[PDB]
Amino acid sequence: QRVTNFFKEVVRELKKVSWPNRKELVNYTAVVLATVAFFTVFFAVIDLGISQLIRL
Amino acid sequence: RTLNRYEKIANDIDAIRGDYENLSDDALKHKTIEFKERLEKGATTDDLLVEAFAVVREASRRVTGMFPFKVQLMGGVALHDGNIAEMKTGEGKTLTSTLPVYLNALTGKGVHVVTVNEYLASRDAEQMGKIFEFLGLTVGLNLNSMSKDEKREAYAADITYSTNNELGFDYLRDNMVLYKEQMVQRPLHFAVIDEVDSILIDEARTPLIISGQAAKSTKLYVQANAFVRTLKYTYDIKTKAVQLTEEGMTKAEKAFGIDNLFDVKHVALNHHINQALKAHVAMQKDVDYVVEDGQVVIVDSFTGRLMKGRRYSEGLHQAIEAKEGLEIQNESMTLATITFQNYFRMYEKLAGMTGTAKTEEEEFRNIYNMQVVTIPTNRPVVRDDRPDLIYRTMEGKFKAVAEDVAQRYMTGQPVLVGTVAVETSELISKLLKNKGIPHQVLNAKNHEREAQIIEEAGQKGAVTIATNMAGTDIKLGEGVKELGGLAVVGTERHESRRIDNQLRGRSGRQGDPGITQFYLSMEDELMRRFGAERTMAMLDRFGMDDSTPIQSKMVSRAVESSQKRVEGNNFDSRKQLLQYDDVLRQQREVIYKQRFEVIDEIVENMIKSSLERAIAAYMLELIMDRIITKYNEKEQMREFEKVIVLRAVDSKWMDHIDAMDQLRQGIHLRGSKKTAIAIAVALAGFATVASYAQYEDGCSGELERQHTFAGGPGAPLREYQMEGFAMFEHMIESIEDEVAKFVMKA
Amino acid sequence: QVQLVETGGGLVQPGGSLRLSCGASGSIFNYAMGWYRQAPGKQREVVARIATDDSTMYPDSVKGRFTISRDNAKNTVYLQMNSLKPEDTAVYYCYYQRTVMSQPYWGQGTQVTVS
Amino acid sequence: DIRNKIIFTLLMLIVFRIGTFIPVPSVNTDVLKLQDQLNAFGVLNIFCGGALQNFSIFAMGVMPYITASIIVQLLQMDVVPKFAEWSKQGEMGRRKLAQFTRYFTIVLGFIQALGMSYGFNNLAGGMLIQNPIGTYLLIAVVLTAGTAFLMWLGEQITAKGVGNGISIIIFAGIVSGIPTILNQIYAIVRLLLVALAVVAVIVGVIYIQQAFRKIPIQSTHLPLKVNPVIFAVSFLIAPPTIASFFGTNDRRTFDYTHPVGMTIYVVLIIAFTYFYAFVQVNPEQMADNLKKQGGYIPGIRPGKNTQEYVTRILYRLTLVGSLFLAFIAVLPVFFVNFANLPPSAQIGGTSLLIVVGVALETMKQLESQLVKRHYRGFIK
Ligand SMILES: Nc1ncnc2c1ncn2[C@@H]1O[C@H](COP(=O)(O)OP(=O)(O)O)[C@@H](O)[C@H]1O
Ligand code: BEF
Ligand SMILES: [Mg+2]
């Protein structure tokens, strides 16, 4: 009884929060994919560079 | 550390003192022309220091009769290196400064010798200027009372004595000028700052305002004060007072005729009521300001003398003259804002002196890149600084100081009683008269008579009451030195331990005997606010008393914890103001760089860029060429764009500083069942330790532990840097739009 | 660097014994040396380890029943298995390492069944 | 030039990565592998129980610092009053409290190093540490020495390179697991679905944390952030293990696999999410403060009415922040259910929020320093 009337209020509360822009989402994810992928390649190579180096 | 390089140079200077002393008249002065010729031929001030300081040390001996000590040579070298020379009070700091200031003035620039107040500025410029003049250098003196022409001349002298406030005021006005020849200052070259800890730490808390006066003026300042109330907080510790009687907001909603006080339609009425409330309960009469000739004039917090021309910003001045029933004046509006920190960081070499600087050497390194150099005294300091005397409320404290000065006056021992305010000074003076002892009072109601007062304060039988003019050499009589010379009595503890030691430092001179005593009470200022809270009521229960004092290491440390918390708060506000001005400092440098260029094509580019964004908002080069010849067709155009451009820049820069000010104040957050936290620690204390101290199903076990690596510390500013950045772009576009329309359309 | 081929496994009743032999045709062994099992339903555990100092380590389950030893010249390590129990049933693998010059090198295992 | 300082943040990661392979004195390194339940790519690096455990001088990472940080934050918030006096003070506040935290991590490292070295044996035979009580203590010292430097790096790389160093070091550990893709080649078939789902969850997280409640304060908006992060799930993991501390000596219902265990689990996510963000961001504090220095929420009376306003705002707002974080916790098992996968790997969870979070945090910090050379200049 309480429940059904609170969830609606919670839901109504969320859109007045303006969720971010539209294309901003795609650009933002283009940023996070680029950051993880660079460090992926950066960390991937530096593993192998240490490998052959530690042949010592 | 580097003290060895200083005592070496000092011995070198003192070694050649013989090839000067005999030179008598005009040949010692000729050395100035010699040093200039050598510097012209490629020599450096470091190359000439040993001889230049030896020339000044002999010149001083002939002019003022004082022959610089070898420690004073050391201090000059530390100043010359761009560092801070810490020389304890009474070691002759003013004389020492003439060694590096002379040397660095030979090269044809201005050298700014800065001091805390104009009395010390006029006194030092007259006493030390005689030495510079003997050597053929010109000494300017910059006052608030001087005209633009007179200030321009003072700045054109080889040496310029001034105050921290006036130098910043002049810099801001030089960047308001309509014509390049209206400027006063020369390129900022060398700043030797007396009392650096007060200038660069204490007074670094506030910025510098220059209020352009324009008014749509009195509108219902009378009505806001007319509302009044009695609440009932003015927070004892936290000093600003706010209206939380909600019958407060409800009663106000009747008086000015509104349903909701805090509704946006009703604003500036809420602002007025808070200001008028602040005027009545948050600040008193002669303590922090004065009623004189019907104007409200400000008591400057630690300089202690009043400032005639300045006004309270953000409308507080009008609320107070409405409180006092006086004439409500025209409205203050802010123009330019620089901070003492960022201003003196433009000087390209800066040095400083005081006896108190060592405590804060962490700032001088961080902010100004200066390291405090502790300089040995040259005569042992025998002044007896006695431990604090701690009483209950202010009545026994004030009776105790009055009894002390009575005993010392009856012996002829001169006494100087410092206090923080006008009201407390006349409270102690009546206790002296009411109760029988002759005395002089130094105020800033009395700021005409100060020199007459100070001259008398060192004589036998002298009794002097002083406010923050304690920041003030008192010379000594013929027969007083043996007599317990210059007893200093403080009435309360200052917000900083350094300030307390400058009040002590007014006594003892070079080696003279002396005594300082502070009298403190549990109703004194610190103890009841940013006094450490807990220790009060506990000990406010014991000791209903004051025949004899309260002596315990508990109260003295709780007092000490108080004063250290004050200095902490001032330190936090200082670091807060610096971070926020650092984003405005860059915009300020860029704008004043651009404004100097328009005073010293640019407008056509500005219309081009303005039209570009107008077209792109909804072609560009074709229309522009038409406006080109239309502009060529129509010497008045350039002088009319000069006025239109400079009007637009200074107008948008004024709204920008106001908007940037209100963003920096409103950006902040703050970090933080029956202590559901208590075991929430034990829960987290286990899930680290016992978790993966075991996986006993093996590493074939489940994912519950590893497989979450707890991120984030748990204990931003740059939002202000980013927006203030976007808003500066907004200001450029608005400058570019206004000059585009009013040049071509008007 | 080398290859490991091991032998000596088979079927035996509880209380019986066996000797596992781990040869390396390419032969260095002059390191850290071990035997690990990995029964199905699996994961492997190291049964015996002999160091370059000839230090010897066994898990508690095996203690005293197995002995690790190393034969010079021809590269061979021997796992002497005594008092075998049904829990010992597993493929047995012989591995070498230089210690921290890295990875162990496996071998194709030998099946051991205690029935 | 940010670029020449950028060189320093890659250099600091180079020294962190080079220390990954410095072994602990007490390892028999052979047993560190073949504890491998998969192919590794590391020495002193395992894949077992969905874990990348790298037992080396850095074995326990900055992690003991983060737990000391959360404990002291809970500790100052009452319990001990001595830290509460530091909390409200400032400057001095961060100073001595972070100094206490600093000494609290280094002591918490000694016990976390001890616990990790003993329980690692029970995994591998009864065997392979070193000569087994005196020699543990060098392994408590060397592992505590690992965090100590790793702590030193964080506060060196924040004041030199790109954004706050502790966050980029944690981010470095999560992303360094690229061999997880190598290990999983293993099992075109449905790979298109997996790659679309990892881009689907990185867009889901980015839409959520970058989302902002505008609360106007009187063109200045006080953001109520994100719909409150990681500290919910870590808190959540604690209570199951404490009533589960009974396991070793004196169980099935607390099992995290079982639906009694996911409901008990999911109930604790919500409670620890809600509570922590009822405190960490905007309690009564942001109201009583607006009265000290500041204005009001327009049309809303300052004081109690502002704290009631932001509380109702927080409550309704937090439910979706909470249910969003429970779902990022349980996603990996669903991803591992229809999965192409072993129980080896990161795909789907709190590992991703920190990776995407530090990426945005470090991206926004670059530019904040990059705003000098664009639109600072004018009138020309
Ligand atoms: N060369 C000197 N030898 C001895 N006393 C001096 C010398 N120069 C100045 N004094 C005395 O020192 C006092 C001023 O000290 P000064 O360094 O100017 O300020 P502070 O007290 O702040 O250090 C004056 O009373 C003056 O008589
Ligand atoms: F001018 Be002083 F501090 F004796
Ligand atoms: Mg002085």
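All residue numbers here begin at 1 and follow the chain in the order shown.
Note: Cβ is positioned from N, Cα and C throughout, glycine not excepted.
Here's what Swiss-Prot has on this protein:
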BINDING   B:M66, B:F67, B:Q72, B:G90, B:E91, B:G92, B:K93, B:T94, B:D473  ATP binding site
MUTAGEN   B:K88 to N (Swiss-Prot position 101)  Can restore growth of E.coli secA mutants
MUTAGEN   B:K93 to N (Swiss-Prot position 106)  Loss of activity. Cannot complement E.coli secA mutants
MUTAGEN   B:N569 to C (Swiss-Prot position 588)  Forms position 588-588 dimers upon oxidation in vitro (homodimers)
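Recorded features from Swiss-Prot, shown on the structure.
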| residue | record | DSSP class |
| --- | --- | --- |
| B:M66 | ATP binding site | coil |
| B:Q72 | ATP binding site | helix |
| B:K88 | mutagenesis position | coil |
| B:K93 | mutagenesis position | helix |
| B:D473 | ATP binding site | coil |
| B:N569 | mutagenesis position | helix |
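Neighbour counts of Cβ atoms within 10 Å were taken for the recorded positions B:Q72, B:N569; the minimum is at B:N569. Local packing around the mutagenesis positions B:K88, B:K93 was summarised as the count of other Cβ atoms within 10 Å of each Cβ; on this measure the leading residue is B:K93.
Proximity of the recorded positions (B:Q72, B:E91, B:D473, B:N569) to ligand 2: a Cβ under 6 Å from the molecule is found for B:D473. Taking the Cα atom of each, B:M66 (ATP binding site) and B:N569 (mutagenesis position) are about 42 angstrom apart. With a CB cut-off of under 6 A applied against ligand 3, the recorded positions B:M66, B:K88, B:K93, B:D473 are reduced to B:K93. Most Cβ neighbours within 10 Å, among the binding-site residues B:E91, B:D473: B:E91 holds that distinction in the structure as shown. Of the recorded residues, B:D473 (ATP binding site) and B:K88 (mutagenesis position) place their C-alpha atoms 13 Å from one another. Once the 41 unmodelled residues between B:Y618 and B:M619 are set aside, the endpoints remain 11 angstrom apart, Cα to Cα. In the deposited coordinates, B:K232 and B:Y233 are the last and first modelled residues around 4 missing ones; Cα to Cα they measure 7 Å. Put simply, of the recorded positions B:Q72, B:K88, B:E91, the one whose Cα is nearest the Cα of B:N569 (mutagenesis position) is B:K88. In this structure the alpha carbons, written CA, of B:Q72 (ATP binding site) and B:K93 (mutagenesis position) are 8 Å apart.
In the deposited coordinates, B:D600 and B:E601 are the last and first modelled residues around 5 missing ones; Cα to Cα they measure 13 Å. Cα atoms of B:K634 and B:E635 lie 10 Å apart, with 6 unmodelled residues in the deposited structure between them. Comment: ATP site residues B:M66, B:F67, B:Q72, B:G90, B:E91, B:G92, B:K93, B:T94, B:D473; largest CA to CA distance 18 Å, whole number.
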